[PDB]
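Here the structure comes first, spelled out in structure tokens, and everything after it is commentary.
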Amino acid sequence: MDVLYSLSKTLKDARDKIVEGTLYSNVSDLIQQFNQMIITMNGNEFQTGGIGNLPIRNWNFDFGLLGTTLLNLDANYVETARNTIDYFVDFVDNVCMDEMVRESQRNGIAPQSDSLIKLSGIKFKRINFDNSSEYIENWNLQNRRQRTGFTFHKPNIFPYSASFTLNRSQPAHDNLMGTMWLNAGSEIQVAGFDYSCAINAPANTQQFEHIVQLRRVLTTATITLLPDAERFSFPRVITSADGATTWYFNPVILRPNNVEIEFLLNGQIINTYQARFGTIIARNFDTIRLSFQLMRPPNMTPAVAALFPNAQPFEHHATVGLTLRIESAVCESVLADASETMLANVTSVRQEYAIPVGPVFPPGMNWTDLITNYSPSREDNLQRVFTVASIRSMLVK
Amino acid sequence: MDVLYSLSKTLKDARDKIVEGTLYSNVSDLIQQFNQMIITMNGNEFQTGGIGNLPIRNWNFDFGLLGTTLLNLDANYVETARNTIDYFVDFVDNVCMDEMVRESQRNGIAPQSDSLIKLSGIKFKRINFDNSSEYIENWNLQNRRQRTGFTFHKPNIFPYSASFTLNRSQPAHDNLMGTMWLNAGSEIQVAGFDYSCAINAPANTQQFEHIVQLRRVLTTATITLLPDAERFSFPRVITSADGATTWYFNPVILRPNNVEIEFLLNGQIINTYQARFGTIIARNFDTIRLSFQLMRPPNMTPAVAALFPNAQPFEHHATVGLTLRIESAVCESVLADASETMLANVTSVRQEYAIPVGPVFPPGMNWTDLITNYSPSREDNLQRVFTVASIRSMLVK
Amino acid sequence: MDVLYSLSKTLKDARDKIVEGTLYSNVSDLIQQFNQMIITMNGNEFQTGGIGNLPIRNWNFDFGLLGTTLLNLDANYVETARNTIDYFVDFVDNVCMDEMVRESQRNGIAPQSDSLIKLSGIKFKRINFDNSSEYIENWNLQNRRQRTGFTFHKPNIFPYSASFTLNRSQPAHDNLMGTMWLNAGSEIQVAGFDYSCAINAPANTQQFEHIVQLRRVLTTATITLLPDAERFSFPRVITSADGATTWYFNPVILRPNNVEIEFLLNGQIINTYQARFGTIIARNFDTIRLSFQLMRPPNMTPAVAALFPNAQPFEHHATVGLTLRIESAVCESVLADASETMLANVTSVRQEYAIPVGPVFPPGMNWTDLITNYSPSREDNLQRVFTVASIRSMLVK
Ligand SMILES: [Ca+2]
Ligand SMILES: [Ca+2]
Ligand SMILES: [Ca+2]
Ligand SMILES: [Ca+2]
Ligand SMILES: [Ca+2]
Ligand SMILES: [Ca+2]
Ligand SMILES: [Ca+2]
Ligand SMILES: [Ca+2]
Ligand SMILES: [Ca+2]
Ligand SMILES: [Ca+2]
Ligand SMILES: [Ca+2]
Ligand SMILES: [Ca+2]
Ligand SMILES: [Ca+2]
Ligand SMILES: [Cl-]
Ligand SMILES: [Zn+2]
């Protein structure tokens, strides 16, 4: 991985710095590194591809070194350098794709393609150079058994889940009480409804609760918490739990009462916020618990009184809700988020080359399936595959 | 462009590295580059501005070289260096603004200001240095006729469009069937409504479809697809198609049935997803097609039955919807997105200096107008102008 | 600050570049810088911690220099280098945390911990090196009394505010007119309602207005403006202004008429947009003013006519709204946003070590409280603290 990264890094720097007119002193060290790369590769043969429709490609290295005697580089110097650069870029791109389309239940963190396995040999170690990207830094820190951390914008931590739970129901579904929600990506919306508006409830208050267990701990999370669940604030016709019929939801929204959000880690409360809407920080957690209540308004104007009778039929359904969004966070495991193209790169290369479903990843690299059962093997393979996607993106986008 | 970029890059590195106390070995190469820049500029005169209220400014270069003999830089060394740096920064900033406020139907990708045209001369090529930003890398790759790729967070690909299409309507607008939507930025929300709840429809199912044609292909897109269109889930009074009257929309939402999203490229299905909500990958597409149905519930509790009579008046309007958001994607053409300040920089400089409307860009650099008719000339000019904005932002924010 | 940053930068580069196999020429300059750091620190003793539960830690420097004679670095070279690196990383991390948990009403921009105060001494200035991060660049520019600019994605500029204003009301709350809104983070949603649907209003039009005053000027803002306020498009039971009772809101949405958004700076209109939805640029402003109207539909189909009678009771409440979101912007003052982890880092370190509430920051570093009363002292302390968090994140995430 580090050598593959170094190949890419060497090529990116070469492409960027070996430009017409530049002082040789601006590239002297890079030329040394570039030539070290040529010397190390020269004489070797590699073959990539062959899985799915990823073409079999042969690579042969017999390049001359780059000159070291111009004061300022001229166009001919730059152009001959690019001939070599373009070939190596094509090679790196193919090694990356070959590596990205493979997986292993047994040793997922290890190189899977022939070329990466070959590049992991001790004779290729002299190419190693400036491992500075966040992904390679993390790869290296992991390897030395140290603490790794990936920063995400809208971390895709919640597998898609949209459902409800009726805590009080009856065949006619005319006097229900329960919750409905949508957990997806970095967002949670949950509504608690009570068709009776807590008419016979103790203290005329109905308690609700929504618990979400993350598959990985998130640290240093910046979160937006807002009252109301807009998604569950409109009239709906929903399928019954058994799928046998449909019920009617006609919500009228009240402010959630006694809101308490707890960010827990291994059952322990790490952060707790009582009725605080806006931006809050959750520093270390693997579980979110949202508790909120519907309290029947003790004083009601006529228009309100008319919505909540003492007896059925209950035609306006009292609803309270919350919306929680994780804007950014750090995770020790790789994850998909709203900004990085890694998942999309890996998924795209596999799709383009008709790569057959393997033993590790769910069909289509489906994110929900992946995060729902995020096993150690899937994570090691995902990290390997995400790191390669990031090496490839330094040169090919 | 590359020389202008190099000027900015040289100045940014100088400002960052030529700091008090630093080992001379930390800046030796930079000093060489800095001095190459001074030597190349010395003796030249440039003039910027004069368009709109952008002031006419004269620049004269007659600077001494930076010394090369301190072991660790002292405060006096740093301060005399900054006198030169600040002047060059002011110059670069003015060249950038002068370039950003100009456009050309004929040769939009080429330098438009006198200073950039002057800097494109062969005598200024020795300043060229470390072209490493994503924008200049792309500029250079484009120039060598190679594949460029810009990565965006929430790519602003959809011109604002908010409308409806009544597939079945009548003067009273009491039994409509059709769709309404909002395409804007990176998001699409579309709802299909049938006032009759498919009472007389074959298989009691009404089919809907929404097609969106992108003005540019997006690759490696990470997308969130969710059922329901919250934006079209509430009661509305809308203007009729002919503007002569207003109709009433009183939606009740049902789950979209047989959801199928197709990401097509030149008429070919590249990706297709059947009822998959959550995160999905669209690898290469220029068109999105959302197909969904409203199926009359075969089994209805009384409360539901009451909403859907066998005869008019139809007072509750059955509605199904979808929401699609492009979180990130790569595009071969520059675009505005939710994170980059390029469009805002260009638009801001033009607005501040009262730059008159030109022959290429729509008044006010209006994004919707621009993307709606994204001609080759507008793109070449936009890219030139975005690349300059990015050169300027290395020094002036 | 600059020396602390330089320590971190030196360590990050060392960790990244001093890798097995690398050409010595790839690290020669860094080794010089690394050794300059060792020489400068050697002989010194520092102590960190002791506030709250941040442990008291002692640091002693007596390290040998790194060798300068290998052609390509070997594993033993890399491993002995890491022993020194890991210790310095641990030291930098502790200095950062000690600094991040402190504050001062008097001189908030100045170092507060013993270690940072010690590192600000002239004898430690030789460590200074390549101050290139956006935060340190800004710190340095501020210091030279120059223009600083931080770029944010979804700048968290609006303190949480969710409320309403009844311009016409009566005890029964059966014929209200006013506005309700939610200002939070980078978003504003505001709705204007008129239970009478402007039946007795001049020109059958009711005017609305929403003004939001930013605590800091935002420049180069890319904004999404859309008609309708989904958050206020559903039925609600709300508490009365005096808290004595509850009123009923049963909205029916109409298109906002004569929409005018003004971005003002010190009372002056800098940007104005008339009914333009989609993406707009606001280049320099400290205030946003949204003006919109509800115009009674001059022509109504029966279904619409039935919602708006000539006399009470008014059962369907005409509502018009707007949604405005600041996607990105530049601010001269540090702020929390949807991507940076600074606020979360500072807040997290203080929470983890049970740091007592101080004299500057609100309890829990509460963002709303902070931005609501963003005094000069809070900003100077926030900037110091955010810059340290950013120095720490180069090594520890
Ligand atoms: Ca062969
Ligand atoms: Ca990231
Ligand atoms: Ca309703
Ligand atoms: Ca756990
Ligand atoms: Ca792991
Ligand atoms: Ca002149
Ligand atoms: Ca971007
Ligand atoms: Ca096409
Ligand atoms: Ca193009
Ligand atoms: Ca002591
Ligand atoms: Ca930022
Ligand atoms: Ca002001
Ligand atoms: Ca300030
Ligand atoms: Cl976002
Ligand atoms: Zn975002």
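Per the header: X-ray crystallography, 2.0 Å.
Backbone N, Cα and C define each Cβ position, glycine as well.
Database features, via Swiss-Prot:
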- B:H153: Zn(2+) binding site (BINDING)
- B:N266, B:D286: Ca(2+) binding site (BINDING)
- B:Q32 to E: Complete loss of in vitro DLP transcription activity, no effect on particle assembly (MUTAGEN)
- B:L65 to D: Loss of in vitro DLP transcriptase activity, no effect on particle assembly; when associated with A-70 or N-70. Loss of in vitro DLP assembly and transcriptase activity, and almost complete loss of interaction with VP2; when associated with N-71 (MUTAGEN)
- B:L70 to A: Loss of in vitro DLP transcriptase activity, no effect on particle assembly; when associated with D-65 (MUTAGEN)
- B:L70 to N: Loss of in vitro DLP assembly and transcriptase activity, and almost complete loss of interaction with VP2; when associated with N-71. Loss of in vitro DLP transcriptase activity, no effect on particle assembly; when associated with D-65 (MUTAGEN)
- B:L71 to N: Loss of in vitro DLP assembly and transcriptase activity, and almost complete loss of interaction with VP2; when associated with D-65 or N-70 (MUTAGEN)
- B:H153 to S: Impaired homotrimer formation at pH above 7.0. No effect on transcription activity or on VP2-VP6 interaction (MUTAGEN)
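The shortest Cα-Cα distance from B:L65 (mutagenesis position) to any of the recorded positions (B:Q32, B:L71, B:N266, B:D286) is found for B:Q32. On a Cα basis, B:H153 (mutagenesis position) lies 18 Å away from B:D286 (Ca(2+) binding site).
Taking only the Cα positions, the spacing between B:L70 (mutagenesis position) and B:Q32 (mutagenesis position) is 14 angstrom.
Fewest Cβ neighbours within 10 Å among the recorded positions B:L65, B:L71, B:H153, B:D286: that distinction goes to B:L71. Here the Cα atom of B:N266 (Ca(2+) binding site) is found 52 Å from that of B:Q32 (mutagenesis position).
Close to ligand 15, meaning a Cβ under 6 Å from one of its atoms, is not one of the recorded positions B:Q32, B:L65, B:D286. In sequence order, the recorded positions near chain A (CB to CB under 8 A) are B:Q32, out of B:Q32, B:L65, B:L70, B:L71, B:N266.
DSSP gives B:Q32 (mutagenesis position) a helix state. Here the recorded positions are B:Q32, B:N266; the one with the fewest Cβ atoms within 10 Å of its Cβ is B:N266. According to DSSP, B:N266 (Ca(2+) binding site) sits in a coil region rather than a helix or strand.
In the three-state DSSP scheme, B:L65 (mutagenesis position) is classed as coil. A distance of 16 Å separates the Cα atom of B:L71 (mutagenesis position) from that of B:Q32 (mutagenesis position). Only B:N266, B:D286, of the recorded positions B:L71, B:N266, B:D286, place a Cβ under 6 Å from an atom of ligand 8. Put simply, B:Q32 (mutagenesis position) is 38 Å from B:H153 (mutagenesis position) when counted between their Cα atoms.
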